Amino acid sequence: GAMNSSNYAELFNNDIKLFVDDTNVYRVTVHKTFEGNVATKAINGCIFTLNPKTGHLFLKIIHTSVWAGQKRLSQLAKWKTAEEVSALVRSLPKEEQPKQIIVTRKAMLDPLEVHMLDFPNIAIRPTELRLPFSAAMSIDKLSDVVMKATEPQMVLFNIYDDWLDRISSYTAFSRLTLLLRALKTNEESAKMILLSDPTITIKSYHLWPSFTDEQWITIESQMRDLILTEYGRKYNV
Amino acid sequence: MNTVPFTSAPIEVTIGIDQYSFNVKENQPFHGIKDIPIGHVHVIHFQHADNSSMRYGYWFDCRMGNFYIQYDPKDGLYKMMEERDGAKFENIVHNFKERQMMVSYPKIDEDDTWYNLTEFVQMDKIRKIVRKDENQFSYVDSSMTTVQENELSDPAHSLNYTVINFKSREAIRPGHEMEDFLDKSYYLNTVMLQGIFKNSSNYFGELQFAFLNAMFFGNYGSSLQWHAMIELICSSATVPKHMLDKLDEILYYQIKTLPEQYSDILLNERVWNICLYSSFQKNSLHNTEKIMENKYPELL
Ligand SMILES: COc1cc(CN)ccc1C
Ligand SMILES: COc1cc(CN)ccc1C
């Protein structure tokens, strides 16, 4: 069934689950050709597969070569996503396989369900939550590994850095979605907010800066002000 | 021509015989139907005047025996039975024929409707769908469920249609997920035709029987089966040319015969719009599309 605001704590219970976002799988630049027609050039993409309890992110990089000579690429991308998620589940020991997979766009439901017929006990679900996982490519270290890749490749991250040492997964998810929402609404400002203090660095083995508890509250406030600021610029309120 | 003799008509009832219906009043001197065309299956069906709940009836072929109908006052319905004593049967039938107590199947000589609805329906295949093999005729009613409906509850009183499920391992070859989901030709041609039905005549026979049971009994699971079987063909990129042509003919006469006033509960808007306008065979069913558009344009 659909995941929404009524059953939101289910994300953080002890049943293994993954979110799958396919927004950034098939990415193109659109340009004019010499003859003045339009054509696309594809660039590297990625599947964003995330355990919201642990922060474990399975970043499957989608190299442009996987589109070569294929037709109807927007449709193929949903099936390529479903094929790679199925491949991931099969590669995991049984006790690590998810009990549920939540897709962020409903168009992923059939492709994934078809690829996972072999796993009838894994529930494939949509969600009414609008999650900002498309902004994942505003995270510099993630964007860099996607663009540098010369072959298909899976890279594993913890998108919560070390936060779970200090906060619950519910709070770490809330932080993450507010950070991603901010980067999605105004990327420049969000990054400005995150780095304006050169004395807070990003550890080589982390994605986000090493903010103290107190500094995270400030940062969170500034991000909410930004999302409100942009809402105001947008709708003229 | 053959005859179905009735012991009596003790309760008021609407009787149907294939695509015809007539009313019999309580204790009216009714003793059956005569002049039934030899050569086709037939169905004789019932709706009680005091309880339109439970339409029910019997599929039969007069070439396979001498059958008759008697009211059973314990089970409360008109039952088909077989008289094995041929002498007794001819004797029984000739007296009612002489006293003119039998209505005549109105087999118009310019009409092929029944043939066109039953072209591929044979008793042998009906008896595989409806299991009750001590009788040579087969009982169906409004509320019988299908084997697939039981999966989703008595197996003796079920309709054993072939299960069709587009998101099932049978429908989808490992490694051809996208291909086999978006183009059902493997499922239609290799799994169903070559593997289960063996030929297209058996597949069309089940299709036609599913429609007839939906229409005559309002059997909801038969209606699902008819739509599923259509959609599998229309959703297959590769279908033999002769099946598409015959399918167009099958459907044309089903649509032509459907009561206008039952169209809302017998026709699935999604399947038909998909089949006629989006599917691989959107342009391959000229006769059916033309009749659907002129008869049920609301649904489209
Ligand atoms: C209606 O015709 C029949 C009636 C009985 C006994 N009611 C036996 C056999 C036949 C043919
Ligand atoms: C009276 O009997 C019949 C009547 C009609 C038309 N109501 C069709 C067929 C039969 C046997």
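Sequential numbering from 1, following the chain as shown.
Each residue, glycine too, has its Cβ placed from N, Cα and C.
DSSP gives A:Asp21 (mutagenesis position) a strand state. Neighbours of A:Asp21 (mutagenesis position), defined as other CB atoms within 10 A of its CB across all chains, total 22. Quoting Swiss-Prot on the mutagenesis of A:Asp21 to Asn (Swiss-Prot position 1853): Reduced growth at 30 degrees Celsius. Strongly reduced growth at 16 degrees Celsius.
For the mutagenesis of A:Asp22 to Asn (Swiss-Prot position 1854), Swiss-Prot gives this note: Reduced growth at 30 degrees Celsius. Strongly reduced growth at 16 degrees Celsius. The structure shown keeps the original residue. Counting only same-chain residues at least 6 apart in sequence, those with a Cβ under 8 Å from the Cβ of A:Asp22 (mutagenesis position) are A:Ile47, A:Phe48, A:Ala77, A:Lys78, A:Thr81, A:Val103, A:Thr104, A:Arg105, A:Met108.
Among the sequence features in Swiss-Prot, the mutagenesis site A:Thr23 to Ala (Swiss-Prot position 1855) is noted as follows: Reduced growth at 30 degrees Celsius. Strongly reduced growth at 16 degrees Celsius.
Counting every protein chain shown, the number of other Cβ atoms lying within 10 Å of the Cβ of A:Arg105 (mutagenesis position) is 16. Under its mutagenesis annotations, Swiss-Prot gives A:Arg105 to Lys (Swiss-Prot position 1937) the following note: Severely impaired growth. Reduced growth at 30 degrees Celsius. Strongly reduced growth at 16 degrees Celsius.
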For A:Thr23 (mutagenesis position), the number of other Cβ atoms found within 10 Å of its own Cβ: 20
